[PDB]
Protein chains: 2
Amino acid sequence: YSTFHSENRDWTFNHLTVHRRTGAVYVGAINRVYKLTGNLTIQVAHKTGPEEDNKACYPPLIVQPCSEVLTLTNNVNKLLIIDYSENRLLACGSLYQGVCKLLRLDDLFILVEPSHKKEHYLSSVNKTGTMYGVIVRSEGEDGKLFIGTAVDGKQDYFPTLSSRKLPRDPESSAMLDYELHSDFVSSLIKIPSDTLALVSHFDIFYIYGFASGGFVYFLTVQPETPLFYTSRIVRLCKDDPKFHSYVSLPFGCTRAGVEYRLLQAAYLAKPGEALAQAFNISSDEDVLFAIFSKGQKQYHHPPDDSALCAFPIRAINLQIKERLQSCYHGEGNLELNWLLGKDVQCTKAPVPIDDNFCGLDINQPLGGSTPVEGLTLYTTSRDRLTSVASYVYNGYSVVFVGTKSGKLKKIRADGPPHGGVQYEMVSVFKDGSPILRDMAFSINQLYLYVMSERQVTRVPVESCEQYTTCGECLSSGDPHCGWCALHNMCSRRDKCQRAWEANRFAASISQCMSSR
Amino acid sequence: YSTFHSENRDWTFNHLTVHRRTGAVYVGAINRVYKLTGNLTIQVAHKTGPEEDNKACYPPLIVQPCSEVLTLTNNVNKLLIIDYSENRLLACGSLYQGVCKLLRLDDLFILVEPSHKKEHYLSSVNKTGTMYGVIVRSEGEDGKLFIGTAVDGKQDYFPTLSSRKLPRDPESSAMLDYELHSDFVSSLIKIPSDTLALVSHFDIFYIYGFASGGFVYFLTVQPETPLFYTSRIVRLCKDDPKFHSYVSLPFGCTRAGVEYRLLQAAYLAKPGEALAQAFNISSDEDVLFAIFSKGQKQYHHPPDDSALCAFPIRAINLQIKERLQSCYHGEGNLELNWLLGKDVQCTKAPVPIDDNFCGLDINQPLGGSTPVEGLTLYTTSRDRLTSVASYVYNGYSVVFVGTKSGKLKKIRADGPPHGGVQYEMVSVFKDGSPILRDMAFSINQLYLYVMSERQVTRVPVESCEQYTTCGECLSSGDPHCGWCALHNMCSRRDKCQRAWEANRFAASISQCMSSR
Ligand SMILES: *[C@@H]1O[C@H](CO)[C@@H](O)[C@H](O)[C@H]1NC(C)=O
């Protein structure tokens, strides 16, 4: 398999995205952002470090001279998003309190590196898996960036969640400015200092985020408030600069007496037929696939026991609506201690709560303590699940799941009884290193780009050729595979010469015979 | 004695100031600010509350509807300062997050009450003894207010110390705005969240403040940082909107093996001759008089053991200069743990440190751990000292010291050996009510206005008539008293008929015989 090695064993890989039109592979790494061809040949290597820094220097070196002692510091890639409408890449690092660069897609030339305003500094956190962003731009206009990050106990320096202006012009003076910033109403959420005094390790880790319909969603993990942890879905309306639409519910999944409530990884996709039926949704609707490890404790040293589950966005929005309706009836409390700092009674008010409700000055920010439960598809306790991607093939949701021992599981989402069935597991990383969260399909869906800390590998979505009889091929459980009869070969339909002619491609067990 | 009683029983007096030209007496009270005559007849009673409020309402009712449950709430007066150049009074209360009013001196007509910006809310604290201000205005020009306050753990909402615009025009849109407010430099100090996580009862009480020379001074009490308390002098340059001149040193005094380091009260005045000789300063120079309780612990329930001591401003500034020169030579550390949050080494730089030094971006904010030691003048262990005022009469410093049992001590400062000698104690409040900090002279210096929580009383500075022979009178130790020979009466010079004529007023013991 095509593979790209880190140039240094120390400068590990962080993030990966694939341009959905050109097919170029962009990789964010320590001290580097790379542009690779589809087969993982380097085209551009853009250097982001190392550099002289100290994270006690606020503001950074470019603005003021600093007082504390500097050390050569690696630049951890924290964020890597293609800004599609504008043919550029947003790359945010850990250096200098977490400044971002905008880079031209073609050659990674620096368009702008805003480093003079307080909001130009996203976060001084130097851990990955702590920040996530979503660009909302109606194609061809000025845009907005929702950015969620851990703040490292630096509550006043960095909001944990905010929206920023992402104008068309890279040199606009409004670049990364808050959408709204005023004395009492701003497009940002700060961690309150009282929560940090109560829970000293307190911080919020943003594992994933996506847009779906009129809303953006962030998936978070954080210490629980009076070591237990809570995984949550956080939702905002796309048009809500006041942030009155903030709602946060816990989420997780369970199966056969086990609870999985520590979020590891997630991926938004469309469901195949049987999964759509199990949810009573159409196959056109969005479904969130998520990996959770067992229980609610020791987040930083998780057990191998883990699960893949699935949440339709419709069901998420429904549970949020019923929460809003209840609260607006005066029932219960807001239930978001970490942000509200105390019990806050829900206030009864005559307000229509429909699907598109985006909050008012009361009853917000809204939480809850009843979790959104997912449909568990697959579980294991031998090899911890670490990443997920999914797509539809031959009417089946196919879910690819990375493990901590560098394997890739292929799971067919069949529905009851099992929910999902693993039909194959492949060794990707010889060294047995964990697969990292970011996996993305090539434009033609023929491959999934998968990565470890030291390698990016282009893994074919199928290797049907391994099956050497019609019977084995069609009994494999792999939705990609059928029997190319005249060429004595198991393959995808489109890899079978003259597949359209009668008896040339057997797509079922019984067709093995009729083909013969 | 002329007395003014409070109109309710629970609506206690908080603050007092005498207009230095007109002799009008202004009293800050719970739910009232009064203007009284020199003999304590009400002229104006200005209603400041009670009003429905909740101190969890931020921003307060007056600018937003609040979902919180409100109680009818008393308005504690927390600040009362005459703005001399502008014929107005600044009156800050506890209601609505600590909004302030400017009232016309004549009739207490409301000139302005700022409450649309976040800086218009000084602090939701509702206890007295926590806030102090200093107006710095070149006469007939736009000016500035320095404001220190306790914040009750709401460090996100209110800075502990800041400088504000005080424009001549009461209707300026910039009224009480920060003098400087920008991303990385502002005319304010915030209490770090880390310090509150470390010490959860942490807060800073501003007991007194004054201008002298190029500088403003604030006298503070706060818990120590790793229950011990530190009393400090905090100094700023009058022209330093960047607050780079901030220097904070502990202060206190000692006598005969006892340490007194819990600040209770202060008053700035000129020294008489014995005191000025003792400091080796001019009688034209400022001296700070201070009351300290014994030790460094249990600030809220202090020992009766207390001291009066004096600090020449010249010596305070010298010790600060020495501190600044040492630090700019690279010796030691900044030593201000509550604000800096950690150990910070002093940075050597080739910078002249003269008397007028106002700091640069390095080596600030500056602290220190060696106390400024005052000259102890008087100690007691029998009845706690609560207030202080001083002036010069017949070339002597006379210090008036209030007590917790409603008494007023009169202390003559003679220097070595005793430092000071009490020559009279007077029972002001028969019921034993503690004397409050704010004591002020009438403009003819004939009286000291003294208050308890329930009364304001106009106390003659002498009652020489009590001594009924020449010998007793001139041995009284009371600097006010001489013998009016013809009228056989001990009195002040200006109460002795034809005192200007030879032999009519015996001002020494040998003059008893010749006047007879
Ligand atoms: C990968 O693809 C490029 C074309 O983009 C091709 O020229 C190159 O030879 C390929 N690399 C390998 C190892 O086959």
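Our numbering is plain: 1 for the first residue shown, then up by one each step along the chain.
Method of determination (from the header): X-ray crystallography, 2.1 Å.
Cβ coordinates are placed from backbone N, Cα and C, and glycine is handled just like the others.
Per Swiss-Prot, the features are:
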{"type": "MUTAGEN", "residues": "A:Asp156 to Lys (Swiss-Prot position 193)", "note": "Abolishes interaction with SEMA6A"}
{"type": "MUTAGEN", "residues": "A:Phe184 to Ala or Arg (Swiss-Prot position 221)", "note": "Abolishes interaction with SEMA6A"}
{"type": "MUTAGEN", "residues": "A:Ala349 to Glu (Swiss-Prot position 396)", "note": "Abolishes interaction with SEMA6A"}
- Item | Interface-proximal mutagenesis positions, chain B, C-beta separation under 8 A, candidates A:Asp156, A:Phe184, A:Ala349 | A:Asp156, A:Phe184
- Cβ neighbours within the same chain of A:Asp156 (mutagenesis position) - under 8 Å, at least six residues apart: A:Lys190
- Note on the structure: Counting across all protein chains, other CB atoms within 10 angstroms of the CB of A:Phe184 (mutagenesis position) number 12
- Distance between A:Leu227 and A:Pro226, Cα atoms (Å), gap of 10 unmodelled residues: 10
